[PDB]
Every structure is written in C-alpha cells, then in structure tokens.
2 protein chains.
Amino acid sequence: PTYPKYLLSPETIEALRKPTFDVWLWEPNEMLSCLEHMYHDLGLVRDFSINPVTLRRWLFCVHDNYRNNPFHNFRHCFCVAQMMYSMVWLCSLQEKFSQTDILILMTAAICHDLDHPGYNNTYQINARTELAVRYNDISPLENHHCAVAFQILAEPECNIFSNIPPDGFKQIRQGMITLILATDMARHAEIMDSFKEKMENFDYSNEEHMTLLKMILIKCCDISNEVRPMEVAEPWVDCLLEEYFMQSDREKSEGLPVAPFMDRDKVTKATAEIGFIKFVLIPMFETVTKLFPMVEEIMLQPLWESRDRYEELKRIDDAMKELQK
Amino acid sequence: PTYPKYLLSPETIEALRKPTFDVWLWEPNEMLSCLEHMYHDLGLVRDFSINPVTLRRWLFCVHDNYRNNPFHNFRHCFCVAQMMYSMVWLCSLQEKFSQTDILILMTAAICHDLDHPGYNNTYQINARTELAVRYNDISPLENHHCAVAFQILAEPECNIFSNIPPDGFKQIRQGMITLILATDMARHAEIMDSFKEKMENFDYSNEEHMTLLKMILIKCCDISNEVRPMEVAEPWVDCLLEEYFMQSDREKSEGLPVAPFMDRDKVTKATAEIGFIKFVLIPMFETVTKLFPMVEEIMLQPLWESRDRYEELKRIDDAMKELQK
Ligand SMILES: C[C@H](Cc1nc(=O)c2cnn(-c3ccccc3Cl)c2[nH]1)C(F)(F)F
Ligand SMILES: C[C@H](Cc1nc(=O)c2cnn(-c3ccccc3Cl)c2[nH]1)C(F)(F)F
Ligand SMILES: [Mg+2]
Ligand SMILES: [Mg+2]
Ligand SMILES: [Zn+2]
Ligand SMILES: [Zn+2]
C-alpha cells in the first residue's frame, strides 16, 4: 500500500550512501530509521550481535539527548553520521578498516555533540561554568559529549554494546573517546600536523597512523556541510551564525570577552566562509585525497565550487557596500 | 527516557517467548514490532539475508491484507505466530528443525488467514461464492490465503525472500503451501490419523515424518487459544461465536443449511467449548506431548483447567436457561 514515513523507501536507502543526500527533507523519525539502517547495512548489527531492538532504543535516547539549538542539534548529528556513512562507501573504508574501527567511526559520529549547550568552550571557560570547572578548562564540551554518550550506553536498555566481550568494549570506548575529543577545533592545527607528518609515508599497519586517520575522518564529517549541494549547505551556515551571535550577544551582556568572528557587528557571512573553506576545509580534504583519490571528484569539487560561489558573493557584496557610501 | 509504543521494552521481549503472553494489550504497531523481533531473534534475518527494511514493509503489507473480522483478523494472525514462536523455545525446535523449516513455520503462521471473509468453507461452497467456484470446493479459503500470501511476496518491496536462491524459494513456497492448506479443519481427522500413524515410530530424519509434524505444529498454534491464560482465551471464543452467528444468520436468510455448532439455539457456548477442548484440543496436544514431554505441563495443563472451568460454567448456564424457557 503506502507505508509510514519510518519505513524508508528503496530510493531513500540508495541515496543515503551519497554526500548529495538532502538532510532537510526528513523528520526525526525518518532520520532515526536511516541511522538504524546504516548499522544493519554496514554489518555492524551482525558482527557485534547488536540487539536490533536495543539499537532503536539507543538511537531514540541519543536523539532525546541532543538539545534544540540552531546548529548543534539532532539534524547536525544526522549529517555527520550520514557523511561518515557516505565516506565508508566512497573510499571503500571496509577494505582498509576492521569492523571494530567502522563501529567506532559511526558511533563517535552520532555521539560527538551530545547535549551541546549552544555556547562554545571559550564561553564555558570565560564564564567559569560548571562544565569548565568540572573539566578544568580542558575541552569541556567534547569531554561532556563523550561522557553523556557513555552514560546513555551504560543504560542496559540502550547498551548496543551489550554482547561485546569486555576486551572489545575497552577498545571501542578508547576509540570513541579519542575521536570525539578530536573534534574540538582548538586542536585542529595540532591534529592536522600530526596527520601530515605520518602522511609522508603512511602505513595502514601502524596503529598510530590509523588513529590519526580516523581522527581526520571524523573531523571531516563534523565540518562537512559545505561538501553538500549548495541548497543543502547554505542554510547550515545561517544556523551556525545564529548560534554564534546568540553567544556573543550574551557575552556582551554579561561583560565577557567577545570573539570577532562571532560578533554581529563584525562578521559578513560570505567573507567568513571564504576563509574557512579556503584555509580549513580544502586543505584538510586535500590531505585525505592522497590516500583516497576519489575524494577529489566527490568532495573537493563541491568545496571549490562553494569557494568560488562565496568569493563571487563577496565581490557583489563589496560593490554593493562601496556603492552605499 | 520514555520510548514510544513501537519500541518494545525488554520486559515485553522476554514475555513474548511464553504462551502466557497477553495478546490483547497491543496495538497493530506493537504487534508488528513483535513479529519483526521474532524474525531477528530466531536468526531468520541473518540466515536468509532478509533486508531488515523489507521485513517491516512486508509485515505492514500483510497487516493491511487482514480484514476487520471479529476473529479472523490480524490479531489472530499475531497469536498463531506468537504461539509458534513460543513453541520453538518450549520444545527447542531449532535442535530438530533446519532454519528453512523454522522460516516455513513462522511465515505460514503469519500468512495462514490472509484476507479471510469471515465465513468458513462450508458457507463458500454452499453459497457457490466466487471463491468456491475458483477453487472447485477444495479448501477454498486456505487456497486463497496462500494465493494472497504469494501475491504479496511477489511485490519486490515486500519480498522478504529476494536473497534466497531459487531452489530455496521453491522449497519454502512448497512448505508454506502445505502448512496453510493443512489448517482447514475439514482435514483434521485425516491429518491426525496420518500423524499418529507415523508416531508409532517417529523418525526426525524422515521428510514425510517432519512434514506431518510441521502441519500438526501449525494446526496446534492455529487453535491454541484455550492454552493461554483464561483471561486471554475467553474473549477469543466470543469473537469466533460472533462470526459464527453472523454466518448462521446469513445462511438461514438464504436457505442454506446451518452447522449445529453455529446455531444460536443449540450452541450453548460452554457445551461447545467443552466438546472442542475434549475431543480436538486435548487429544491433539496429547499426541504431540509424546514427542515433546514439556508440552504437557505448559499447554496440556491449562487445557484441563479450561475444560474444567467450562464444565462449571455449563451447569450455571443450563440452570439459567431453564428459567428463560
Ligand atoms: C565561523 C564560520 C565558519 C566556521 N564553520 C564551522 O563549521 C566551524 C567550526 N568551528 N569553527 C570555528 C570556531 C571558532 C574559531 C574558528 C573556527 Cl574555524 C567554525 N567556523 C563562518 F566563517 F562565520 F562562516
Ligand atoms: C468454534 C468453537 C470451538 C473453537 N474453539 C476455539 O478456541 C477455536 C480456535 N479456533 N477455532 C476455530 C476457528 C476457525 C475454524 C475452526 C476452528 Cl476449530 C476454534 N474453535 C465452537 F465450536 F463454537 F465451540
Ligand atoms: Mg562538537
Ligand atoms: Mg483459516
Ligand atoms: Zn559537530
Ligand atoms: Zn487461523
């Protein structure tokens, strides 16, 4: 007949494997079925004896623990995991990674921003929040996301890892913590350097090489919005700014220091994006391309187009402002 | 948190294995989830590579094809499948049957009453309905349930067998057809005789022996209401009498004969149930017990209690009907 929304159609199931997937077309229920499909499809349910019902509860609990922020919400979570999913396919990651690593990658992606408050680490630290005090100023947000992820997993009804022997649990947990903590942008240069270092003569047998690679992969997915089609990507930039502005406005009010890139009276969307794409996104994806050449066509291409589009957009903006004076 | 109904709680999943499960507490969605869980739990999704999403679309389509009769509806379908599932564990059937047999048993239980009109074969035949004409008075309803079952599986989106090699499909199809046709009570004596004949020296390696055992298994589940707790079983009896009175009514105003056990003025519920329990249910489960001894305490027991309760009800009922005269 005509099946409910939570029963993905075979077209959806197919499109889900590509970075082109339009993440705005679905409601939480549908997004949850997509995430559920990914675990079955990647063979994770199979290889780790994941109780199919526990998987649904775990995903619903994860969903319940994401806040209603303009950017750091459940839909962003879906994007990251969905891009990680596309990359497993595009790069044929199952050929180079064990199932244990694929599991670490996917679960970390889904949990990386759990219970995000909507104010970055700088705000937590300057305002001396409970999180900043709890984590001694060390990546308070990322530490918290990871802690909430394991508190959820510690709930028996949500423990998708219930049938994994303790030695495997330890390995997975250590892997997730490492990846989630690797998403704090304050460590971007640091991580990128370590990767590029190993990249000179990459060894898929070297555990430290693989760890860095996995860190780079989750970082890619986390800030992979601009890799998506222009219509899918643009709205996210507005959501992010909306969140940054809310923070700066609050910092202005409470008398805390304000970061220029988050100040309403200073940031112009186009100009800012150009710098981000040009000096953060493109460079990072170029390094990944050396290992997975198919990335250039599938992900570097859209990044270049985005850079161009925004560079043009700025010219139009400058001329417009130049004319108003 | 507090999950939606379609997410079975771990308590429900546990209960689903026992014949004491309360089949009335659930809405189609929860029942659909239960059936899905059964296919994963028994290892069918795993061993036959059933696409987990197709499994759900299929269950939804099956549901859509059951009518809103008072007895022969989707909830009856859930009962039979659930009793079958319970029997698998009670009798440790996976030690005696292959996964293909289990798949045959489970899928046949679920499909055995598809698109039932609410009027039995005797009516179809006597009224010379389209079905009786189509199937030449040979188990018309059962033949139809079968046909519908395979028209459904013919739809790609609902074909839970799409990944089974053709030889496996044929074996499964043959098996399901045999079990569904075996539910026609007109053949009850025939089948019980043939089974008891083989029972004189049962051979688990003899294919004919196993065929009859599976037919007895599905017949057992099909009419196993009285095995369930009294609170669960009695409402089913009333639901059936509702259809029976609907038929006997229509048969009288059409000039077609009426089966005494369906005649309101002869079918004192208690007297009819006592007979059914004593000469159909008990004898059947009795022979099955000789093969699986544990069946006596778990299913033959409640049948005795049930037979005894209806006998008490009969006394009080006849007394009150004497005043009505
Ligand atoms: C600041 C944004 C661009 C941007 N997009 C991100 O996803 C992101 C993640 N972290 N950061 C970030 C945060 C703080 C400091 C530096 C950066 Cl790079 C980001 N900056 C814009 F240019 F306005 F569009
Ligand atoms: C129809 C009832 C007897 C009876 N009791 C059941 O619990 C039960 C379960 N399934 N069936 C059943 C349903 C459809 C066709 C045949 C049967 Cl046998 C039953 N029939 C009576 F005769 F009125 F007392
Ligand atoms: Mg984060
Ligand atoms: Mg029937
Ligand atoms: Zn993020
Ligand atoms: Zn039936």
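Residues displayed in chain A correspond, in order, to Swiss-Prot positions 241-565.
Placed from the backbone N, Cα and C atoms, the Cβ positions cover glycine too.
Other Cβ atoms within 10 Å of the Cβ of A:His312 (mutagenesis position), summed over all protein chains shown, number 25. Summarising the annotation, Swiss-Prot assigns active site, proton donor to A:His312.
What Swiss-Prot records for A:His316, A:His352, A:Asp353, A:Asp462 is Zn(2+) binding site, and it gives experimental evidence as the kind of evidence. In the structure as shown, the Cβ atom of A:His316 (Zn(2+) binding site) sits within 10 Å of 22 other Cβ atoms.
What Swiss-Prot records for A:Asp353 is Mg(2+) binding site, and it gives experimental evidence as the kind of evidence. A coil conformation is recorded for A:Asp353 (Zn(2+) binding site) in the three-state DSSP classification, outside any helix or strand.
Looking at Swiss-Prot, the entry for mutagenesis of A:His312 to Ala says: Completely abolishes catalytic activity. A coil conformation is recorded for A:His312 (mutagenesis position) in the three-state DSSP classification, outside any helix or strand.
One entry in Swiss-Prot concerns the mutagenesis experiment A:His356 to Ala. Its note says: Reduces catalytic activity, but has no effect on substrate affinity. Counted within 10 Å of its Cβ, the other Cβ atoms near A:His356 (mutagenesis position) come to 23, all protein chains included.
One mutagenesis experiment named in Swiss-Prot is A:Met425 to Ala, and its note says Induces a 2 fold change in inhibitory sensitivity by BAY-73-9961. Non-local contacts of A:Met425 (mutagenesis position) by the CB criterion (under 8 A, 6+ apart in sequence, same chain) are absent. Under DSSP, A:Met425 (mutagenesis position) is assigned to a helix (H, G or I) in the three-state scheme.
One entry in Swiss-Prot concerns the mutagenesis experiment A:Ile463 to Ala. Its note says: Induces a 6-9 fold change in inhibitory sensitivity by BAY-73-9961. For A:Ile463 (mutagenesis position), the same-chain residues lying six or more positions away in sequence with a CB closer than 8 A to its CB are A:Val520, A:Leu521.
Around the Cβ of A:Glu466 (mutagenesis position), the same chain contributes A:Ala473, A:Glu513, A:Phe516, A:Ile517, A:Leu521, A:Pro542, A:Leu543, A:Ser546, each under 8 angstroms and 6 or more positions distant in sequence. Under its mutagenesis annotations, Swiss-Prot gives A:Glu466 to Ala the following note: Decreased affinity and catalytic activity for cGMP and cAMP.
Note on A:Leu480 (mutagenesis position): other Cβ atoms within 10 Å of its Cβ, all shown chains, come to 19. Secondary structure at A:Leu480 (mutagenesis position), taken from DSSP and collapsed to helix, strand or coil, is helix. The mutagenesis experiment A:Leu480 to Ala is recorded by Swiss-Prot, whose note states: Induces a 6-9 fold change in inhibitory sensitivity by BAY-73-9961.
For the mutagenesis experiment A:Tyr484 to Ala, the note given by Swiss-Prot reads: Induces a 6-9 fold change in inhibitory sensitivity by BAY-73-9961. Under 8 Å, Cβ to Cβ, and six or more positions away along its own chain, A:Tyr484 (mutagenesis position) finds A:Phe501, A:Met502, A:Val507.
Reduced to three states, the DSSP call for A:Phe501 (mutagenesis position) is helix. Swiss-Prot gives this note for the published mutagenesis A:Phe501 to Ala: Induces a 2 fold change in inhibitory sensitivity by BAY-73-9961.
For the mutagenesis of A:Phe516 to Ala, Swiss-Prot gives this note: Induces a dramatic change in inhibitory sensitivity by BAY-73-9961. The structure shown keeps the original residue. A sphere of 10 angstroms centred on the C-beta of A:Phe516 (mutagenesis position) encloses 18 other C-beta atoms.
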Please give me the recorded positions out of A:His312, A:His316, A:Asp462, A:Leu480 that lie within 10 Å of A:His356 (mutagenesis position), comparing Cα atoms only.
A:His312
So around the Zn(2+) site, A:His316, A:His352, A:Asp353, A:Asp462 aside, which residues have their CB within 8 A of the centroid of those CB atoms?
A:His312, A:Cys317, A:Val320, A:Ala349, A:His356, A:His385, A:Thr423
Sorting the mutagenesis positions A:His312, A:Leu480, A:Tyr484, A:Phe501 by sequence and keeping only those with a Cβ under 6 Å from ligand 3 gives none
For a quick check of understanding: among the binding-site residues A:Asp353, A:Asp462, which residue's Cβ has the most other Cβ atoms within 10 Å?
A:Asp353
Would you identify which of the recorded positions A:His352, A:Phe501 has the most other C-beta atoms lying within 10 angstroms of its C-beta?
A:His352
Which recorded positions from the set A:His352, A:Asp353, A:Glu466, A:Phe516 have a C-beta atom lying less than 6 Å away from ligand 1?
A:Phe516
